[PDB]
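In what follows, a structure is listed as structure tokens, so that the remarks can point back to it.
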Amino acid sequence: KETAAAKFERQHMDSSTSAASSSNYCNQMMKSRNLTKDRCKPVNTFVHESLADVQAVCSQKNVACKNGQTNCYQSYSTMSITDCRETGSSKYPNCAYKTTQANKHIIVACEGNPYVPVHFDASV
């Protein structure tokens, strides 16, 4: 079955674009990445960087995860990201999101060997 590292790439990476180009970006990407298959996921962030730069965060600033775990890392640099949050008209299966583009540091949780990101914690 899908690994946790492959699932983080499917849910959070979009190296093919530099930034969201229109208000429809979240609607199209949440659907195409299959995140609205069983239900509408309420929030999700896409990161518009190369996978090598996001995997490198695992060896950057170790910080506590919002749930208290200590295998989280904060990127030293800000990154281009897109926040997708479910709107008031969202109704399964036609899930609807608001697209917000921003430049922030990201926080991920890492595991394994190679040690790579497997959960997107927060952006700050």
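All residue numbers given for chain A refer to Swiss-Prot; the residues shown span 27-150 in order.
Backbone N, Cα and C define each Cβ position, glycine as well.
The active site, proton acceptor annotation in Swiss-Prot covers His38. Sequence annotations record features per position, and here Swiss-Prot assigns active site, proton donor to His145. Residues or ranges marked as substrate binding site in Swiss-Prot: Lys33, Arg36, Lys67, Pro68, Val69, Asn70, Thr71, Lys92, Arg111. Mutagenesis annotation in Swiss-Prot: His38 to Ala, described as Loss of activity; the structure shown retains the original residue. Quoted from Swiss-Prot, the note attached to the mutagenesis of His145 to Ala states: Loss of activity.
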Here are the binding-site residues: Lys33, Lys67. Which has the lowest count of other Cβ atoms within 10 Å?
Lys33
Just to verify a number: CA distance, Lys67 (substrate binding site) to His38 (mutagenesis position), in angstrom, no decimals.
13
For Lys67 (substrate binding site): DSSP state (helix, strand, coil):
coil
Sparsest Cβ environment (other Cβ within 10 Å) among recorded positions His38, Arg111, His145 belongs to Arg111
Judged by the number of other CB atoms within 10 angstroms, which among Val69, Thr71 is the least packed of the binding-site residues?
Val69
So the record assigns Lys33, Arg36, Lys67, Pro68, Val69, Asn70, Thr71, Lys92, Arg111 to substrate. If I measure every Cα pair among those residues, what is the longest distance in angstrom, as a whole number?
22
Quick one: pull the CA-CA distance for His145 (mutagenesis position) versus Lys33 (substrate binding site), whole Å only.
9
To the nearest whole angstrom, state the Cα distance for the pair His38 (mutagenesis position) and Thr71 (substrate binding site).
6
